[PDB]
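Worksheet for the structure shown next.
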Amino acid sequence: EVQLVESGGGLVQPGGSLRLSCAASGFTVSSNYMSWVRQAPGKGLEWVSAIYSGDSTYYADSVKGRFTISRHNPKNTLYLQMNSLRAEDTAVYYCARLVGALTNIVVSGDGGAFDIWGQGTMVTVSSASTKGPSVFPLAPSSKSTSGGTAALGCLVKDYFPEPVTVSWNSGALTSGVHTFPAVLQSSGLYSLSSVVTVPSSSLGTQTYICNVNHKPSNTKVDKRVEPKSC
Amino acid sequence: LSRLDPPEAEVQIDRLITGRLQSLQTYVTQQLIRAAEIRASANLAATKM
Amino acid sequence: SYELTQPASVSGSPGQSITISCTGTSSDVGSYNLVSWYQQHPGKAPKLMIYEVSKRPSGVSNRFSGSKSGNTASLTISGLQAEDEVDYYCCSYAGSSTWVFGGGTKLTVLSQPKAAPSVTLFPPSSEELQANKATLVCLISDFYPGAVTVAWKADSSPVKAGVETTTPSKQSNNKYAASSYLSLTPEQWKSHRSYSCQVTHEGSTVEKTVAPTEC
Amino acid sequence: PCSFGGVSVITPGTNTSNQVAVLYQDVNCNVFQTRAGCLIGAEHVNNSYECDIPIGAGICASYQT
Amino acid sequence: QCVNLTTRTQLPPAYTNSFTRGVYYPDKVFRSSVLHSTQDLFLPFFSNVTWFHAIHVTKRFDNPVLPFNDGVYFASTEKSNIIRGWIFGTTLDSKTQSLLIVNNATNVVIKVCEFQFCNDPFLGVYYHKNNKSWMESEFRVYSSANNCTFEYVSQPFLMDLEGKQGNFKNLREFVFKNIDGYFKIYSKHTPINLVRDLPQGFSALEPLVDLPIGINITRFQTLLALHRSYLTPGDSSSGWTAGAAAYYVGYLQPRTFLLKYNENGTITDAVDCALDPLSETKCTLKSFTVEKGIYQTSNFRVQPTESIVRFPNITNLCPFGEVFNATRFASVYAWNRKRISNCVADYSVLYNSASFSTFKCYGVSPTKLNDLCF
Amino acid sequence: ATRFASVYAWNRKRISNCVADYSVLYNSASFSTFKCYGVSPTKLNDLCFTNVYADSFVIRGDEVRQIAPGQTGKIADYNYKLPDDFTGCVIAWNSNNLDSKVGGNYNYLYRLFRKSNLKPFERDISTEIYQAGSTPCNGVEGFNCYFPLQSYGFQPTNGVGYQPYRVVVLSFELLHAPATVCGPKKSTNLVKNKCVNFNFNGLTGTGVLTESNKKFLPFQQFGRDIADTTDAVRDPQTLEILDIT
């Protein structure tokens, strides 16, 4: 029940704004923790969002006049009206926790223990428009059938911008699923993969549905993965 | 106070003390000078009355 | 835009002790204290293992520790296992309840069994040929150490035009991943005889040879 | 500024007694306010007696019944 | 650490008022038939002091570890020389140079060394039954003495070591002081004869000796002894008989007194300046009896209840790394000019990136620069 | 002599009841810095000092000029406190032959900084830590806090400012009590009922010596009359009291 859930994801264009949200469940945000860690894979990170309510002088000398945010305690949800979003802010944030000093966890000590996070949202600020992903069913081959374990999937290719989420059989296939991250093309396009190692006897008899979802473009494709039936 | 530490500002404080003490001694002298002037005048007015 | 010095590449044998640091300045030497160390399997939200440098997290194995002096550092990671090949950061103060921290020390655990790269090569689908497109989907999984260079052989010919390979990404079994793509046209797909995808993983080579549809 | 007002003491001498009275000059306060100031330690009376210690504002004190 | 002690009925304390004590000879200046005042650590008149009960006949042995405030006055109403020891120290773990004063059965030992201490050190004497013998049996003071700095041993003498119970017959007046690290002792024996709390009256205080110590004193303790006889159950950790004692402790304040001297130059009358409005009047004209009138006094002063700081909302940081050894600077004839404003500056941050050689701020002390707003 | 202590654990020595001199300081070793604050070196043997305390340590030359009564600094603020009204002398001298190892000196330690302020004549015995601003770290060899004690790097290949200077401060008082630390001038006969010059433990003057008429406690030295000048003096040897006229 107690969980931080990110919501309010959509497409942002240069000159526009969007209202993000981190909703706590179980514990009310009136007397709880919220730390907005901004992560870019491979490099260092930064904690930026300075909103501890009461509205006094506490800010960081890097985002002056850019990140504006409000407080709503009783609703157990916080909204992030991140105005003037720059195109160089491609990162998935996480709202998290900390530890102070008051209660039984610390009677003598300092604190500072981020311990409960969210799952993040996928918001891309791109000058160009969003494009629907192209799903190409990668069919099993003769070697996969004769090898005992068949490899099949559906390549998501030439979609801009991110993201694309691939699920199998609407959650009815979990064993062997492995998702290969998107590639950065020279032209800026993306291509990811999703391969599940299935029994070779289930080819044709068991239907293989891959659900490809792209939220900013609002496209859902339920692609069928079929064997090579010439 | 906000302009030097006590050691070296002490010499400027000494000049401040000296000038103000001498200003007081001049002022008190002049006050008693006029007091003595009014002394004889007040005895004079008492003699008239 | 604010970024502090950390040793990015750190490595240690299992059962040993390694030291992790993150840089500050003289405005951070008098008497503060705020340092909490991170842990990230790449690609998802972090994990808490060390905070309150020399004191006790609630539920955490006590094999990890930290130590504090001057310009001489330690996040002391001891008792290394196969699951410690993860990203690390610290936390720190910036004055008046502000914050800053370091640049992501990445730990790599050695003394692990080397596994051959499992390569699967997928030719483009029939309706993709109907779509006037061709894509050679090479998928390399379960390889460690992750130093792979994807090579393409179009009838024993190295082709580099249209080759795009992902960066090595950590998998579930303590190994890395790769997904390479060669984008060609159906005219160039049915002209050549065979197509092979090869990798050079620690000297070892695993090749997958596919052929266009017979019918 | 803050510290602004005069503090005054009255005594008939150690040979008489040891009790005294306390006077303040520029204060808006056994209270007895005068033009000279606010006095404590002397019960103001409506009687008439010849002055012995100059207190101010035409008021004087004494050690009497 | 060490042994513990039990059967301690710790009762609530009682506050009792004092009467005209704490006036001593301040310095070397002999004064005869002349009045004088000085500003020094003294004792105010009529102060509410705390008295600790020590009667066992009951079941009370109390010696709290009070931090050493500047200036200590001690007054013990004894009958059988119960108090014998004092300890000075801050940690008491054989690393602090601790000072032990003890009125030993043979000598008066003053020892400055590295003693390791227990919770409640004390002394104890056992009384035999076949013969009337008194001798120091239990010495539970220190555990180890490795590093030493000072030793003094008095003459070998014998006391009665009484174990009687009754009324108070002797008064010991002591002053414990810390000047430049020294320890001045003003001891006075007084032939008193009462049963309970301190009586009135006044006499001069006779300084005893200035111990030339220089070690820190932050905490102190006054020690006590015990009696062991047939009345005890037969042990020392729970069976103990103290007797009946009474001592008064008072923290000293930066006071000023006017002193009276006769033709024999002896302290006879002392008067305060700040105890009542009359005190300042008496010590202003340098007499005791003043003629009828009114005299000038000081004026009312108001202590600031708060001390606030009011600065504008500034968060920008002055870049001084570019000012000090960034990449390259210009020559002297074409001197390099840089403009800095709207940020916070500091001088203690100048000693991190590079150690400087000459640093002279003309007219301005380096310690105050952050306290002014340039 | 053989070896001295560090500065944070400053070595303390007690000296009294003997004759002291300054001209004898230039025989066993030639000194480098010799500054007696407030007191000229030529007069020291002419006054009669009390309770000599010697505080000895060894420091780097980069901080030798900083030790002085009233300034600030790394060592002057958090390792020792020289009082401003204090009267004494400080002597510093380089020692390469014993405090300079080829591999470096590691036995001695030094505390650059401390948590709180100091009070005069204080020694700290805590390894507590220096840690940025407020909310301490408590310190176990890690980064962006500061363990107080580091080690020196004295080698003979270091610079002049990186040389081990033994620093000893001599502390005393004057005109406060009967002294016993005074010097090599010899006494002579005692003349009474004459207008002569006199000397008692450095106290000079001219006057008439007469017999006293009061009981004095046996620890008093000089009495001062209403003019604050000395009118009563205790004899250094016979311990008799004489009046000055």
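Throughout, chain B uses Swiss-Prot numbering, with the displayed residues spanning 981-1029 in order.
Note that Cβ sites are derived from N, Cα and C of the backbone, with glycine treated the same way.
Other C-beta atoms found within 10 angstroms of the C-beta of B:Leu981 (variant position) number 8, with every protein chain shown included. Swiss-Prot documents B:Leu981 to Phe as a naturally occurring variant and attaches the note In strain: Omicron/BA.1.
Summarising the environment of B:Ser982 (variant position), the number of other Cβ atoms within 10 Å of its Cβ, over all protein chains shown, is 7. Swiss-Prot gives this note for the natural variant B:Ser982 to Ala: In strain: Alpha/B.1.1.7.
The note that Swiss-Prot attaches to the natural variant B:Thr1027 to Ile is: In strain: Gamma/P.1. The Cβ of B:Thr1027 (variant position) lies under 8 Å from no Cβ of any same-chain residue at least six residues away in sequence.
According to its DSSP assignment, B:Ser982 (variant position) is coil.
When the C-beta distance to chain E is held to under 8 angstroms, the variant positions B:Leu981, B:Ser982, B:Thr1027 reduce to B:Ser982, listed in sequence order.
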